[PDB]
Amino acid sequence: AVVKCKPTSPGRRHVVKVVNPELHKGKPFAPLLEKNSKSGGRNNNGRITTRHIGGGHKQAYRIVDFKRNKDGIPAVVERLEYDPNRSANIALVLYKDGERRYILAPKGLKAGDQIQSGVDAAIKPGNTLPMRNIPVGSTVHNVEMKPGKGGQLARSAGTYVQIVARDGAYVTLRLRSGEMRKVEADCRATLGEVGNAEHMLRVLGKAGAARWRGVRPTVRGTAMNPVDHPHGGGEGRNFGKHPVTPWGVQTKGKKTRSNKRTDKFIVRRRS
RNA sequence: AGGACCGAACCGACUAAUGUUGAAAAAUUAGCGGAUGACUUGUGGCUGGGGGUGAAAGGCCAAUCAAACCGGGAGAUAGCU
RNA sequence: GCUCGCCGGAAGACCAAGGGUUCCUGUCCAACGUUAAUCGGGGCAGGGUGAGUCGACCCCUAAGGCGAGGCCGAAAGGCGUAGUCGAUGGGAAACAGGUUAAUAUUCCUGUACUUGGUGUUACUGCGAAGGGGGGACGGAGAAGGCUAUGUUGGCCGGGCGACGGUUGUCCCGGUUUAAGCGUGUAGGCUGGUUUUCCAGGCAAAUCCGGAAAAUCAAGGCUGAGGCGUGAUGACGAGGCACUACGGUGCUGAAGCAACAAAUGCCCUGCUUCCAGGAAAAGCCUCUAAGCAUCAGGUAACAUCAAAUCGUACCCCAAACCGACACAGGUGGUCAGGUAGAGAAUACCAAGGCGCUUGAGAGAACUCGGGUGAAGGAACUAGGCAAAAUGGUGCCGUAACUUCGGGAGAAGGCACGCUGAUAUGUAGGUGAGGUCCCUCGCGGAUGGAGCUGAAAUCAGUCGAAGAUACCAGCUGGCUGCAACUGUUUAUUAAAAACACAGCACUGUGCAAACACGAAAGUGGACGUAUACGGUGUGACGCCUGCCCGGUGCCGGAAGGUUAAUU
RNA sequence: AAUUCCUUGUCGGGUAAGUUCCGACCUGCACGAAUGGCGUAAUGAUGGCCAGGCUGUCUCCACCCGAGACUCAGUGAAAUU
RNA sequence: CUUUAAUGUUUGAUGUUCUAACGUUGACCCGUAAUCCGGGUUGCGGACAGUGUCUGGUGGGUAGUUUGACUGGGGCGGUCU
């Protein structure tokens, strides 16, 4: 639940917590863990390509199954767990055959709840089927964009998409961004929304709370000298030029999509 | 519980005096700040010059930085001393 | 050699890194040493570093590096798979004592341990570049149970005091002993056992996992310390003989208990929180391909092997980095006594030093300090500096406020010593004995002895009892910024930079964007409650008018318009 | 006003006397609403001002303790010219 | 040879469809005890995309450079035949 701390110190007034006792107060499933070394926003060349990334708390990667291709085998939820590599929580499930796997935790999932994947699955949250069988107007998550590769849409805390139509081998969807996309009617999708909706209500309250996430401070650009940024300098706070990224692009309205290749799957775009 | 309080180690460097061919090519003495954290530290590693890195001062990149150092073009050019 | 003085959470002791003979002895004093020098980290010569158990090498891997093929690229070359390197991490085993002018957990003595090879004997399902388990992991906090260690008592030995007194409730010293083996406690986790079945673990599996039953509740794992053994020993203050007073043989007393007690061990635990906490091998198992009077496996005994390199010395410093025998810098371990909350501070122990020019004089002035009549900021750009405050407990404490704070607000009182309450209380610790007992490192009882606050009353000395070192000045109005933090190494620590929060905008994933001739990588093993960029800068009340200009986003009838033809 | 040239604006408070400071006035040379506006408890080695206490900061210096200076012996520089 | 409809062929435009180039940072199989790469099967896209040459626009993102003289000092102003 959302919990507002008390102002026992400057740094605890505006901090807001998102607690959940349903989560496992123990270690995760080790067989489904992997090393995850932080990068610092640097690539094989050692150069910073994405700024404002550095440090943070150590993290281990949980192998989550975004495909959900084990059809015809029921699975019961064992426990809900916390995942630092994503904004949503994950649910450890146990299949009847004795195989355990991690999945995204939908809105109304608990311990003991049953789920299943395939074409002959029931229409309940947590189950996964190709969208050809999902009734129109429904709500799903962890949607595939190409059959078999795995879910790529609606994977965040409280995100979802709504199936709005189905013409042929394609179905039209409205993503959480408002974009009206269409994908093949063979991509698997999971019923229901991802359950951590109260995640957005969280309030860090202090700077150090962002440094635990691996987020480094952001220096604006106005106060940064001409040689280091177009906005640069000026005696005082002048900024008498158009807002612009480094490397010289607007950043305040200019559209930068230049795909051309995948424009046939975008019905409406947004706004 | 706490980027919580006082305060040593530890990390810093606000004031003053001294020193200024210094003990020291930035220190000493007396006080000062932080001191479970955006902390500090050892070892090793990556990022290379119009580039790197930068909680951004044009700061740092081997006592050298508004474009490092070494060599080379090179006996640059110098209507000036 | 006798005194004096200094450090003693080091100015002591042991190491790494680094250095590389500076170590020890003898000899020499030109140069080196900021003076002399018989001395020296100086010169010359000689000697000195002994390991199956410490470390490296080695096995395993992290970041990351190289990278067969391969992809990419004018050439050079770049990225990278399989792989192979790479510790700052994981992985078998030795303790005490004695000894050299200089080394030792390395030599000697004593007592142990570990991993392998071979052979014999006995009993046998063995087998992986595969599966599983385990290794394997965070922060904070809370105690409890222990020890290191210390104090006191007792015991042993010695002593009877350079000056009054000191045969006693006196003084000094010592009272030490390990690994390992055995016991398996305080205490923590766990419910076990048997049989059947199974879409899983790339194939298989008696293993893991899962399902369903039956039968039992005691089964097991981990585990400091303690005790016993180790040890009829060793060491041992001191003695008997030699004694070049340089030291060597023999002998060598007591060698217990209680209390206190860690930041260390139980603890890779328990509790709790969000920021959700390495990998791989060794090791334990599983079977497959395959091999079965073999081979291999297991236990026992015997025997052999455990190589190679390092080991001296300095290591907060005269030996490393700083041009110096330079008030500098340099990571880890050991952590005594009194007072104290304390690793602060003061005085000491062990131990180590007095800082490589001295003597004398006692002017100005300079530096670092002490005191000060009366006044008390009149000094000055400015209370710069200095002075002052300073502790514990009780009492008590304003505006304002985001109700947490402000606040240690301010302010006021009491602190010593002796005695009594109480021949040392409350409290803590806990013996003998008794009772019980699954007869054990047990439980209960028992309260001996030891230790030991705080408070009250009374009395007493001093100018002064938080007496030393140590140790907040306080309050009021106001600007800026919310705050903690960050910054111009070497004249600027700030109202600047960050910041949480807010907003605009971009981005549908082969994402935008960025580094790259490209491959590709990061973004992200993320998927719009997400990522990037811009600006603002907690919170609270708000954020008005203008789209002409520039830019961005959209739309079209027309005009204008490139290559091309 | 961190913004006000004229300017020590005007009035008042505080002082024996206040170009600074506090509070109102508005005549804003040339504030103004996210290059944010106005408030804001707490915080700050932050800027400015007033008090109590305190003192050699000063009136106005005086004495004393030490290290130099001075003399002797030894070693033995430097900028400059 | 002034004139104009159904054709054949000719090429051009718009639209629809297909697959065979090309693409696949979709799935599966082998090389292979390999998330590289390649080959193969299939699916999805599909002559679009993307690349090359040419070309228009944008383009301080990044370079190389210019930004006069006289002058009762220079600058502002004025002046230059």
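Chain A is numbered as in Swiss-Prot, which gives 2-272 for the residues shown.
Going by what the header records, the deposited coordinates were determined by electron microscopy, 2.5 Å.
Cβ coordinates are placed from backbone N, Cα and C, and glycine is handled just like the others.
In Swiss-Prot, a published mutagenesis experiment is listed as A:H230 to Q, annotated Loss of peptidyltransferase activity in reconstituted ribosomes. No change in rRNA binding or assembly into ribosomes.
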### Message
Helix, strand or coil for A:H230 (mutagenesis position)? Use DSSP.
### Response
coil
### Message
Please give me the CB contact count at 10 A for A:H230 (mutagenesis position), counting all chains in the structure.
### Response
18
